[PDB]
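Undergrad: Sharing a structure below in structure tokens format, with a few things to ask.
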Protein chains: 2
Amino acid sequence: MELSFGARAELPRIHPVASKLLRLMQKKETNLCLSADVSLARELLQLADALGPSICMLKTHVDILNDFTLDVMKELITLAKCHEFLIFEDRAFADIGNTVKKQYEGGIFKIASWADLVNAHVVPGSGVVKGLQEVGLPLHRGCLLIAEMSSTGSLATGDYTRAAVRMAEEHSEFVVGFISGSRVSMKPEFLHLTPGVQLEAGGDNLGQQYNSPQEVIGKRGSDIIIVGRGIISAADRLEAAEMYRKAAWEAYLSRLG
Amino acid sequence: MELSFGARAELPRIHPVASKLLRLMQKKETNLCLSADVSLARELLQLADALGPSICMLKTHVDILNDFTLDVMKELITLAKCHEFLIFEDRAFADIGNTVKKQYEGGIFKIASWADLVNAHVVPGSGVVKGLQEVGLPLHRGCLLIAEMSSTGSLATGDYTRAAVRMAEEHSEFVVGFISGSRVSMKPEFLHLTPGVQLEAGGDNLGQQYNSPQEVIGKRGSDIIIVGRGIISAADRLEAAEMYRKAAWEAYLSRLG
Ligand SMILES: O=c1ccn([C@@H]2O[C@H](COP(=O)(O)O)[C@@H](O)[C@H]2O)c(=O)[nH]1
Ligand SMILES: O=c1ccn([C@@H]2O[C@H](COP(=O)(O)O)[C@@H](O)[C@H]2O)c(=O)[nH]1
């Protein structure tokens with residue numbers, strides 16, 4: 001009874017941000033999220049422009065941009081609107097509710113002002129979501145909960161993962177899905193986004209582990225692949241993004257039938 | 001066989017940052033860490049100056065400072081040196097090793113350039129520590145692992161806490177202790193720092209829970225209390241800090257005998 005992305009976009013309990021995403025995934029035939037892991041704003045923006053047609057989402061770590069300004073993020077939004085992708089700041093909030101609300105709204109980055117999506121760890125308990133919600137709901141944003149991680153020795157397993165799923169399903173006005181390595185919720189209104197993806201087997205020297213798009217999307221049932229170095233370190237990042245897009249999209253189609 | 005802070009400062013396996021901290025705790029009769037949870041640099045610096053003699057440590061969330069600059073942090077270091085306290089950025093790193101290394105060294109905040117101590121969640125597995133280490137060891141810094149949290153619904157319990165302790169004890173060249181609600185390691189070379197502290201019973205409306213200094217230091221065996229709103233929201237923050245200092249110090253003395 002698996003639904004297409006475009007059908008999921010219409011489910012009664014779908015969140016607006018999720019629906020927007022699912023619609024553009026279907027329209028553009030992309031379930032690829034670019035992990036734009038660069039330190040220069042010019043490179044971020046050149047990647048966003050060139051790769052925007054190939055991606056459903058651009059994931060940022062704003063806190064590694066050497067030359068962050070709010071104006072950079074304005075320019076990123078312009079590209080996101082032109083090419084039709086969401087912006088996801090991978091801030092992995094992980095503090096008490098009262099603190100994360102301030103980290104999301106304020107400081108230099110003003111994350112909530114430009115990020116369609118953010119994510120949070122579940123370790124602090126559900127107050128992390130309640131604090132983020134206080135900023136994100138008025139700003140019409142969505143959140144992903146980190147249910148599983150791709151790295152060696154991850155403790156996001158077993159009952160921890162189950163707790164993340166319960167927390168999501170209990171905060172569905174704001175939580176739209178997961179960071180996970182597999183489908184973790186049986187409810188089709190939730191998105192599953194999976195980092196630790198490369199075409200070739202391997203890892204890095206600091207605990208990253210890779211699996212292929214066919215494995216992640218096809219066998220493990222996730223929705224979206226998140227790819228950083230497999231694209232960013234390639235000479236031709238546009239062709240690399242196309243290879244990843246095509247892999248993830250066909251794995252999705254084949255799982256649909 | 002409990003040792004004073006000054007004796008612990010001399011233990012064979014003590015980390016230099018821990019030893020510096022323990023020595024100034026003993027000298028100044030303070031085991032209070034101010035959680036300087038403000039949005040204005042001028043208020044941060046005025047608090048650091050006035051309260052510096054009463055504290056062993058000043059904990060920051062740089063990402064909530066509306067007017068952060070590196071020069072602000074230079075001024076904070078001047079105060080830290082004058083009054084003798086460490087600076088602890090409560091960044092709660094919580095990503096793969098390759099990413100946290102960049103979040104610690106780079107971006108706008110350049111955390112490693114000014115923070116004596118940072119902290120990390122253990123959820124990603126030990127690569128989080130290995131990545132931070134690559135920046136922190138050359139810069140002669142230390143790290144705290146988040147073994148327990150103060151908030152309602154925290155998943156940092158049981159085997160998760162035990163995993164944090166094992167990860168610390170296995171990375172003792174860089175990890176100097178814990179964020180925890182109690183003593184979690186039996187090894188006296190590790191520091192235990194405990195947030196969720198107020199003199200009166202209560203909590204906040206976003207899952208924070210409070211326990212008293214006597215409970216945390218005396219009964220639960222921690223070393224340092226971390227106090228935010230119990231001080232910052234008071235009219236006279238200097239007298240509030242003194243009340244917390246005296247409470248935490250006497251609880252420590254009484255546990256020594
Ligand atoms: O479980 C997780 C959570 C987050 N990321 C993020 O996803 C990207 C993976 O990049 P790469 O390994 O494809 O370069 C990085 O930004 C990393 O911080 C993971 O890899 N794994
Ligand atoms: O388990 C944790 C970890 C971190 N903090 C931090 O400690 C401070 C507690 O402040 P307050 O509740 O005393 O104001 C805040 O900065 C908060 O982010 C906690 O409260 N509990």
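Count begins at 1; order follows the chain as displayed.
Note that Cβ sites are derived from N, Cα and C of the backbone, with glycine treated the same way.
From Swiss-Prot, here are the annotated features:
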- B:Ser35, B:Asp37, B:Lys59, B:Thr60, B:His61, B:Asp95, B:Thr99, B:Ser150, B:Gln208, B:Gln209, B:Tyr210, B:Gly228, B:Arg229: UMP binding site (BINDING)
- B:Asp90 to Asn (Swiss-Prot position 312): Loss of OMPdecase activity (MUTAGEN)
- B:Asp90: active site, for OMPdecase activity (ACT_SITE)
- B:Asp95: active site, for OMPdecase activity (ACT_SITE)
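Please go over these features one by one and say how buried each is and what sits next to it.
TA: Over all protein chains present, the Cβ of B:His61 (UMP binding site) has 23 other Cβ atoms lying within 10 Å.
A simple way to gauge crowding: the CB of B:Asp90 (mutagenesis position) has 25 other CB atoms within 10 angstroms, across all the protein chains here.
Secondary structure at B:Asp90 (mutagenesis position), taken from DSSP and collapsed to helix, strand or coil, is strand.
In the three-state DSSP assignment, the secondary structure recorded for B:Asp95 (active site, for OMPdecase activity) is coil. Cβ environment of B:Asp95 (active site, for OMPdecase activity): B:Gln103, B:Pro124, B:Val128 lie under 8 Å away, each six or more residues apart in the same chain.
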Undergrad: Would you mind sorting out which recorded positions among B:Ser35, B:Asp95, B:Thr99, B:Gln208 put a C-beta under 6 angstroms from ligand 1?
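TA: The recorded positions passing the 6 Å Cβ test are B:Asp95, B:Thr99.
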Undergrad: Filter the candidate list B:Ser35, B:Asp95, B:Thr99, B:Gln208, B:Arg229 of recorded positions, keeping only entries whose CB is under 6 Å from an atom of ligand 2.
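TA: B:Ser35, B:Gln208, B:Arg229, by Cβ distance under 6 Å.
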Undergrad: Quick one: largest C-alpha distance among B:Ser35, B:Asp37, B:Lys59, B:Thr60, B:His61, B:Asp95, B:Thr99, B:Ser150, B:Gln208, B:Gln209, B:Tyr210, B:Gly228, B:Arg229, binding UMP per the record, in angstrom?
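TA: Largest pairwise Cα separation, rounded: 33 Å.
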Undergrad: Determine the Cβ neighbour count for B:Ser35 (UMP binding site): the number of other Cβ atoms within 10 Å of its Cβ.
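TA: A count of 23.
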Undergrad: With the cut-off set at 10 Å between Cβ atoms, which of these binding-site residues ends up with the most neighbours? Options: B:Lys59, B:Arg229.
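TA: When each Cβ's neighbours within 10 Å are tallied, B:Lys59 leads.
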Undergrad: In which DSSP state, out of helix, strand and coil, do we find B:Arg229 (UMP binding site)?
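TA: B:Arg229 (UMP binding site) sits in a helix per DSSP.
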Undergrad: Please list residues from the chain of B:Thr99 (UMP binding site) whose Cβ is under 8 angstroms from its Cβ, counting only those at least six apart in sequence.
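TA: Looking at Cβ-Cβ distances below 8 Å from B:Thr99 (UMP binding site), excluding near sequence neighbours, one finds B:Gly131.
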Undergrad: For the binding-site residues B:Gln208, B:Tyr210, which one has the sparsest Cβ surroundings, going by other Cβ atoms within 10 Å?
TA: B:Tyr210
